[PDB]
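K.L.:
Below: one structure in structure tokens.
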Amino acid sequence: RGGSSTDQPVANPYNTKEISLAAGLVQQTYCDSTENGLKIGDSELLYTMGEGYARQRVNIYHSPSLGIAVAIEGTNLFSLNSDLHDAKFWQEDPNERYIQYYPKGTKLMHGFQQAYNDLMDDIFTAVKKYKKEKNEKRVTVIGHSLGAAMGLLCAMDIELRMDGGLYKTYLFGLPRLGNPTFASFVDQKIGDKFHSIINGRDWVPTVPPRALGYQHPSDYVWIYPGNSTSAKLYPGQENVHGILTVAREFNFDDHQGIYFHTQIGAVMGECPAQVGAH
Ligand SMILES: *[C@@H]1O[C@H](CO)[C@@H](O[C@@H]2O[C@H](CO)[C@@H](O)[C@H](O)[C@H]2NC(C)=O)[C@H](O)[C@H]1NC(C)=O
Ligand SMILES: *[C@H]1O[C@H](CO)[C@@H](O)[C@H](O)[C@@H]1O
């Protein structure tokens, strides 16, 4: 609790076709998306907002396997290896909309919370529209990169504040989001709903750093080598045996790589996204 799990890596328990799929659903947030009727894996694109310039694109899909799926783009509205003194990187209390639901002393990174906050009323409205419209009780939140941290917060919000709560969340290249209190609270509200997938030598999962008071929730699955299908699960928070044991590269190569046969290539990858293409 605040610590670093020393536990041994296990086989990857996650459903890889669902990981594959969610990757597709999020790659698509980098493409224009009221291309109406669009189809990605088992999924129908239902709705879209934002555009990746002032807010992240968010796509709402419907999926037989993942329910109503909310995907949050993670383009670089701001930069994660810029000057770690900027207001973007400061910890702050939960927004007043949902502070009532969190332990006391939950801190969340500003850049991520502000960016979720400019989308949260619309997301909620849209998620309710299409739940009612498709008689669907499962809500899946997906994000990549900056969208991954936003997605974590969104997934928490949905669990706490939305009726029916959360089905699952798949989170790719998840930057850190909250303090140890936040990370532990995630473990307990959505621990078993939580899926954090890291590819190769990706650096993003290491920022903002722990020195500033940030802590990942428990477990990720780490795909090494990058773009392969070998993956162990590294359990507990901030597992000493994981990603840091291999040099991080300081570009977005692995970051924008192949996650169980689907490439999340971002602005420069597949549009529309192609589930299973690789
Ligand atoms: C895994 O896949 C990605 C692309 O999906 C590879 O990254 C590319 O690498 C070259 C230089 O290394 C760049 O000029 C490209 O821009 C990269 N593509 C993207 C989309 O970023 C990556 O190197 C592969 N990783 C491994 C370990 O083989
Ligand atoms: C790694 O080592 C720690 C303490 O060093 C144990 O608590 C843990 O369970 C693991 O074996």
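In chain A, numbers come from Swiss-Prot; the residues present are 27-304, in order.
Looks like X-ray crystallography, 2.6 Å, at least that's what the header says.
From the backbone N, Cα and C atoms, a Cβ is placed for every residue, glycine too.
Per Swiss-Prot, active site, nucleophile is recorded for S171, and the stated evidence type is experimental evidence. According to Swiss-Prot, the active site annotation covers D228, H281, on the basis of experimental evidence. According to Swiss-Prot, the experimentally introduced change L103 to G is described as follows: Leads to increased activity on pNP-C8 by approximately 2-fold. One entry in Swiss-Prot concerns the mutagenesis experiment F104 to G. Its note says: Leads to an approximate 40% decrease in pNP-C8 activity. For the mutagenesis result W116 to H, the note given in Swiss-Prot is Decreases the optimum temperatures to 20 degrees Celsius and shifts the optimum pH from 6 to 4. Decreases considerably specific activity. Swiss-Prot gives this note for the published mutagenesis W116 to F: Decreases the optimum temperatures to 10 degrees Celsius and shifts the optimum pH from 6 to 5. Decreases considerably specific activity. Looking at Swiss-Prot, you'll find the mutagenesis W229 to L noted as follows: Shows a clear preference for short- and medium-chain p-NP esters (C4 to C8). Decreases considerably specific activity. Here the residue is the original one, while Swiss-Prot reports the published mutagenesis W229 to F with the comment Decreases the optimum temperatures to 20 degrees Celsius and shifts the optimum pH from 6 to 5. Improves the specific activity toward p-nitrophenyl myristate. Among the mutagenesis entries in Swiss-Prot is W229 to A, noted as: Decreases considerably specific activity. Looking at Swiss-Prot, the entry for mutagenesis of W229 to H says: Decreases considerably specific activity. One mutagenesis experiment catalogued in Swiss-Prot, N277 to L or V, is accompanied by this note: Decreases considerably specific activity. Here Swiss-Prot describes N277 to F as a published mutagenesis experiment; the accompanying note says: Shows a clear preference for short- and medium-chain p-NP esters (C4 to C8). Decreases considerably specific activity. Quoting Swiss-Prot on the mutagenesis of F278 to N or T: Leads to a 6-fold increase in the hydrolytic activity toward diacylglycerols and a 3-fold increased esterification activity. Among the mutagenesis results in Swiss-Prot, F278 to A has the note: Retains approximately 78% of its activity toward DAG, but only 11% activity toward pNP octanoate (pNP-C8). The residue drawn here is the original one. Listed in Swiss-Prot as a mutagenesis experiment, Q282 to L is described as follows: Leads to the ability to hydrolyze triacylglycerol (TAG). Also acquires ability to synthesize TAGs by esterification of glycerol and fatty acids.
Any idea what these are sitting next to in the structure?
P.N.:
The secondary structure of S171 (active site, nucleophile), as reduced to three states from DSSP, is coil rather than helix or strand.
For the recorded site, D228 (active site), the DSSP three-state label reads coil. Taking Cβ-Cβ distances under 8 Å and a sequence gap of 6 or more within the same chain, the neighbours of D228 (active site) are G199, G252, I269, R274, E275, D280, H281, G283.
According to DSSP, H281 (active site) sits within a helical segment.
Under the DSSP three-state reduction, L103 (mutagenesis position) is assigned to coil, being neither helix nor strand.
Counted within 10 Å of its Cβ, the other Cβ atoms near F104 (mutagenesis position) come to 14, all protein chains included.
Reduced to three states, the DSSP call for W116 (mutagenesis position) is coil.
Listed in sequence order, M135, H136 are the same-chain residues six or more apart from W116 (mutagenesis position) with CB atoms under 8 A from its CB.
Cβ neighbours within 10 Å of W229 (mutagenesis position), excluding its own Cβ and spanning all shown chains: 19.
Sequence-distant neighbours of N277 (mutagenesis position): no residue of the same chain at least 6 apart has a C-beta under 8 Å from its C-beta.
Sequence-distant neighbours of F278 (mutagenesis position): residues of the same chain at least 6 apart with a C-beta under 8 Å from its C-beta are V230, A292.
On its own chain, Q282 (mutagenesis position) has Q289, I290, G291, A292, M294, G295 as residues at least 6 apart in sequence with a Cβ closer than 8 Å to its own Cβ.
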K.L.:
In Å, rounded, how far does the Cα of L103 (mutagenesis position) sit from the Cα of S171 (active site, nucleophile)?
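P.N.:
If we compare the Cα positions of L103 (mutagenesis position) and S171 (active site, nucleophile), the gap is 11 Å.
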